[PDB]
Amino acid sequence: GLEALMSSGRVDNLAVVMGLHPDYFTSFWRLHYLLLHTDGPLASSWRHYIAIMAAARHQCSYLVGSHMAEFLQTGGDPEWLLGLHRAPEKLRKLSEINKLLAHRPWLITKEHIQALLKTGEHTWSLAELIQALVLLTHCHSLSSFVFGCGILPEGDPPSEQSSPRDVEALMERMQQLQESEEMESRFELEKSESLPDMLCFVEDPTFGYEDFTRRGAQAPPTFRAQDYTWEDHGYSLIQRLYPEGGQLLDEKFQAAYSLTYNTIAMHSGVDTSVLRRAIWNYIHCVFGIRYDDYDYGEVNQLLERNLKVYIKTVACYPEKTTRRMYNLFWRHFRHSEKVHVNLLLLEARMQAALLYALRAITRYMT
Ligand SMILES: CC(C)(C[C@H](N)C(=O)O)C(F)F
């Protein structure tokens, strides 16, 4: 870990906890320095205010307070802190797509995109729009991480949760798998399986993953992953429209997926990719992405009930994550590994939210 930096306490609590995984932290920092503290299509103030709007969706005062203050240090019109109504209209057209990216990103559709790029008084460029989707999706994923890891605000420990044998059954069930049409059905099962200043920076403040305008549970339309992967499509679209951070996203996703230490709590010497794949592929399943190679039954085999709850809660309702919830799962796993799960899920989530919105753009582009 980056002990010296972490306890320097010249970087915020969020960044401290990321330090627990230096190989992720580097890719994390590059994107964060970029989005918030480097040139690019939108002015600093706008990038910080966009960050507020995304953070607001999960009532995440860590990121809202933070960005309010950056917005202010960077000479933002302090009147925008009184609510969206005072923001410029261009920045408010973003609310619809902000909401959806946060909660139901599968609902993003060419019309939503065509709304922004609709040539009017102040219009979004694709360059600007892409930066904003990266900004929105980033502060969402960082809201997950913030509640997920119990990250504490700076104003007066750096988390209320981290603090800087079924385990051997799990290692067995991993073994068997690595030793090796109803796959379309197992997906539909797993997907359907069910588990206040800020308000003036949002629309529809109660819109969430779950729909309370329909009886029964929420399950998003199944989407065949390989109609529009990051690898084949979304990356290419971003490096054409927001190159300087297209690569930093492809690098971050790569860094989170492939981050292993070959450790699985007590044990050295293990290949965990099966288990990592299962966390990844599940979270995508929660947002409706079905990979046609995956035996989606591997999920229930490998991810315990409490993990799935925490994961889904951090992904879909991070506001509602709690200490109980945090300890209740993987009782015997190291804290660091708890944090690792957060990395996996934030990147998995961000990628889905993006991919839906990129696909939306690629649709309006035709
Ligand atoms: C299983 C775990 C903890 C990863 C593990 N620390 C590893 O080294 O691969 C992660 F996938 F949650």
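Residues displayed in chain A correspond, in order, to Swiss-Prot positions 66-221, 233-240, 256-271, 281-295, 310-480.
If you check the header, you will see the structure was determined by X-ray crystallography, 3.3 Å.
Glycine is no exception: its Cβ is also placed from the backbone N, Cα and C atoms.
Features of the protein shown, as given by Swiss-Prot:
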- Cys125: active site, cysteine sulfenic acid (-SOH) intermediate (ACT_SITE)
- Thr374, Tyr375, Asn376, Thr377, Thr386, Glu451: L-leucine binding site (BINDING)
- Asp385 to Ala: No effect on the ability to inhibit the TORC1 signaling pathway; when associated with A-387 (MUTAGEN)
- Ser387 to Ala: No effect on the ability to inhibit the TORC1 signaling pathway; when associated with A-385 (MUTAGEN)
- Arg390 to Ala: Loss of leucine-binding. Promotes interaction with RNF167. Constitutively interacts with the GATOR2 complex (MUTAGEN)
- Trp444 to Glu: Loss of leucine-binding (MUTAGEN)
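Rounded to the nearest whole angstrom, the C-alpha distance between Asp385 (mutagenesis position) and the residue listed as 'active site, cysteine sulfenic acid (-SOH) intermediate' is 35.
Proximity of the recorded positions (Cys125, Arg390, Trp444) to ligand 1: a Cβ under 6 Å from the molecule is found for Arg390.
Neighbour counts of Cβ atoms within 10 Å were compared across the recorded positions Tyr375, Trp444; the minimum falls on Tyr375. Here the candidates are the recorded positions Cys125, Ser387, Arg390, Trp444, and by Cα distance the one nearest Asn376 (L-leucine binding site) turns out to be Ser387. Sequence-distant neighbours of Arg390 (mutagenesis position) (same chain, 6+ apart, CB under 8 A from its CB) are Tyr371, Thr374, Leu458. Across the fold, the C-alpha of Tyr375 (L-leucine binding site) and the C-alpha of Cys125 (active site, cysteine sulfenic acid (-SOH) intermediate) stand 31 Å from each other. Sorted by the number of other CB atoms within 10 A, the recorded positions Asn376, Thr386, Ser387 start with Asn376, the lowest. According to DSSP, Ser387 (mutagenesis position) is assigned to a helical segment. Under 8 Å, Cβ to Cβ, and six or more positions away along its own chain, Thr377 (L-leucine binding site) finds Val384, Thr386, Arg448, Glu451. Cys125 (active site, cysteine sulfenic acid (-SOH) intermediate) sits 25 Å from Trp444 (mutagenesis position), taking the CA atoms of both as reference points. You'll find the Cα of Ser387 (mutagenesis position) roughly 17 Å from the Cα of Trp444 (mutagenesis position). The chain break between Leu295 and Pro310 spans 14 missing residues, with the CA atoms of the two ends lying 25 Å apart. Flanking an unmodelled stretch of 9 residues, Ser271 and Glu281 have Cα atoms 19 Å from one another. Sorting the recorded positions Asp385, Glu451 by the number of other Cβ atoms within 10 Å puts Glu451 first. Where the chain is interrupted between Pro240 and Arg256, 15 residues are left out of the deposited model, and the two C-alpha atoms stand 25 angstrom apart.
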